[PDB]
Amino acid sequence: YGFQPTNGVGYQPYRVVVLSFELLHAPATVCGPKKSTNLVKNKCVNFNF
Amino acid sequence: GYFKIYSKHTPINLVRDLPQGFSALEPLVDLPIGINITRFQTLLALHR
Ligand SMILES: *[C@@H]1O[C@H](CO)[C@@H](O)[C@H](O)[C@H]1NC(C)=O
């Protein structure tokens, strides 16, 4: 390659990464962090512990 | 696709035979790996 600072668009070096997942073949091990709320007591609420 | 291992350790005073007693086995570990196992082996520590 001939990457030079004087080069314009279409020639400056770019860093590119492609991310790939799997679809329903194995039990999951890498997932987004599920958000959490705080804890209330002595009140009729609904929970998802 | 889950490999479950349960374990227990128990000191014994009898020499050879299995004891006449009851004791549950608490769970130890689960592994989320899918392998279609059908046979297995054992490992020994010999003196070389
Ligand atoms: C069980 O064996 C078959 C082939 O006989 C294979 O296609 C399958 O993936 C195996 N199951 C597991 C859980 O590895």
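Heads up, chain B uses Swiss-Prot numbers, so what you see runs 199-246.
The deposited model was determined using electron microscopy, 2.9 Å.
Cβ atoms are placed via backbone N, Cα and C, with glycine included.
Taking a C-beta cut-off of under 8 angstroms and a sequence separation of 6 or more, B:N234 (mutagenesis position) has no same-chain neighbours. Record note (Swiss-Prot) on the mutagenesis of B:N234 to Q: Increased resistance to neutralizing antibodies.
For the natural variant B:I210 to V, Swiss-Prot gives this note: In strain: Omicron/BA.2.75. The structure shown keeps the original residue. B:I210 (variant position) falls outside any helix or strand according to DSSP and counts as coil.
Within the same chain, no residue at least 6 positions away from B:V213 (variant position) has a Cβ under 8 Å from its Cβ. Record note (Swiss-Prot), natural variant B:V213 to G: In strain: Omicron/BA.2, Omicron/BA.2.12.1, Omicron/BA.2.75, Omicron/BA.4, Omicron/BA.5, Omicron/BQ.1.1. The unchanged residue is displayed.
For the natural variant B:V213 to E, the note given by Swiss-Prot reads: In strain: Omicron/XBB.1.5, Omicron/EG.5.1.
Listed in Swiss-Prot as a natural variant, B:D215 to G is described as follows: In strain: Beta/B.1.351. B:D215 (variant position) has a Cβ environment of 7 other Cβ atoms inside 10 Å.
Among the sequence features in Swiss-Prot, the natural variant B:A222 to V is noted as follows: In strain: 20A.EU1. Sequence-distant neighbours of B:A222 (variant position) (same chain, 6+ residues apart, CB-CB distance under 8 A): B:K206.
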